[PDB]
Amino acid sequence: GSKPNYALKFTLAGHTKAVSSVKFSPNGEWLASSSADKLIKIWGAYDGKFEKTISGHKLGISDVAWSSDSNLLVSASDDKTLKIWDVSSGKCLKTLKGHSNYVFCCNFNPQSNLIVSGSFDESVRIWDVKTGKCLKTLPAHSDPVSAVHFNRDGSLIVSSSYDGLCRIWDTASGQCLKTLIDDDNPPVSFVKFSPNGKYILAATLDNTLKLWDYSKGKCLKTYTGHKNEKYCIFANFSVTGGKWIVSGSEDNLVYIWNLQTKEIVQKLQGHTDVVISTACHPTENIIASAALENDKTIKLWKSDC
Ligand SMILES: CO[C@@H](CCc1nc(CO)c[nH]1)c1ccccc1
């Protein structure tokens, strides 16, 4: 349990351009991947078995997210839309139109009655899942929005931007509750709530990750050693074994840190391009990593701790 020993189990091939994101289904069954090749692909979490392709976006996809019940996907595309997909039928249920530029990031709230989106048009939008109508448009940032995430009860949204700010929003009213990172720069490339909704993990494009106390609005911890000057790279709370922070890197490696000691406890070697996206399995010690154009594969890693 002390230090993880993640080892390569499967390499998943199929995507013909850069992979943009990977996410495990909450029920642990599936990995979903999105790509610059305009496709979503579904894989078996435990054996990497290719299950299907999902098609309909007219341009590249930047993000994909799962509903609580593992039955829906939402995707964010350069075609300026989001799409809600029934995963079982592979059919597009709704197209979410309203953004005036690339949609970069998306997530379901835990109720999975709302979707939150971030765009190059510098706004965050909230969508009704059943009707696909836009409920609210938040003038959230003054540069592209890099990440959006709901907290554990869906009462708050956290957003991040190249404008160098991290903000938190009241879901119901869409009013700003606070501006957490108010620095002019470095650009905030990623943010998400901790599983308890108490902290916020934030990446800045100066090779730095930080853990913030949302309530107190102050930085508890700092993680470094990786390379992150250009890309919006996902980061994760690993909580099934040892308590880790997980991130990709522009040196083609996956970085794992001890959350408390801030020490590098593993570096995963295999990718041949920037590791843009990592995801942690909800019940087993498994990591999915995915990489850009020169590589285009997804790797599944497994650990005893
Ligand atoms: C090169 O940038 C990636 C962006 C990946 C990403 N990070 C976040 C953080 O919330 C969202 N999405 C990408 C974009 C489009 C096609 C392929 C790759």
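If you go along the chain as it appears here, the first residue is 1 and each next one adds 1.
A Cβ is built for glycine as well, from the same backbone N, Cα and C atoms used for every other residue.
Taken straight from Swiss-Prot:
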{"type": "MUTAGEN", "residues": "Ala18 to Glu (Swiss-Prot position 47)", "note": "Strongly reduced affinity for histone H3"}
{"type": "MUTAGEN", "residues": "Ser62 to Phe (Swiss-Prot position 91)", "note": "Strongly reduced affinity for histone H3"}
{"type": "MUTAGEN", "residues": "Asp78 to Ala (Swiss-Prot position 107)", "note": "Strongly reduced affinity for histone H3. Significant decrease in interaction with KMT2A"}
{"type": "MUTAGEN", "residues": "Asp78 to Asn (Swiss-Prot position 107)", "note": "Strongly reduced affinity for histone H3"}
{"type": "MUTAGEN", "residues": "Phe104 to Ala (Swiss-Prot position 133)", "note": "Strongly reduced affinity for histone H3. Significant decrease in interaction with KMT2A"}
{"type": "MUTAGEN", "residues": "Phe120 to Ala (Swiss-Prot position 149)", "note": "Significant decrease in interaction with KMT2A"}
{"type": "MUTAGEN", "residues": "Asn196 to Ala (Swiss-Prot position 225)", "note": "Loss of interaction with RBBP5 and reduced ability to stimulate KMT2A methyltransferase activity in association with RBBP5 and ASH2L"}
{"type": "MUTAGEN", "residues": "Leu292 to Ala (Swiss-Prot position 321)", "note": "Abolishes histone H3 binding"}
Most Cβ neighbours within 10 Å, among the mutagenesis positions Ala18, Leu292, goes to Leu292
Min neighbour Cβ count (10 Å) across mutagenesis positions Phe104, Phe120 flags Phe120
Within the same chain, the residues at least 6 apart in sequence whose Cβ is under 8 angstroms from that of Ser62 (mutagenesis position) are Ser20, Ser21, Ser34, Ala76, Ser77, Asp78, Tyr102, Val103, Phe104, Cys105
Distance filter, Cβ under 6 Å of ligand 1; input mutagenesis positions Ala18, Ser62, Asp78, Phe120, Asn196; output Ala18, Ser62
Reading the DSSP string in three states, the entry for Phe104 (mutagenesis position) is strand
Among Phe120, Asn196, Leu292, i.e. the mutagenesis positions, the one with its Cα nearest that of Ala18 (mutagenesis position) is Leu292
Counting every protein chain shown, other Cβ atoms within 10 Å of the Cβ of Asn196 (mutagenesis position) number 10
Spacing of the two Cα atoms, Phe120 (mutagenesis position) and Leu292 (mutagenesis position), in whole angstrom, works out to 20
Between the C-alpha atoms of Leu292 (mutagenesis position) and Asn196 (mutagenesis position), the distance in angstrom, to the nearest integer, is 31
In three-state DSSP terms, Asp78 (mutagenesis position) is classed as coil
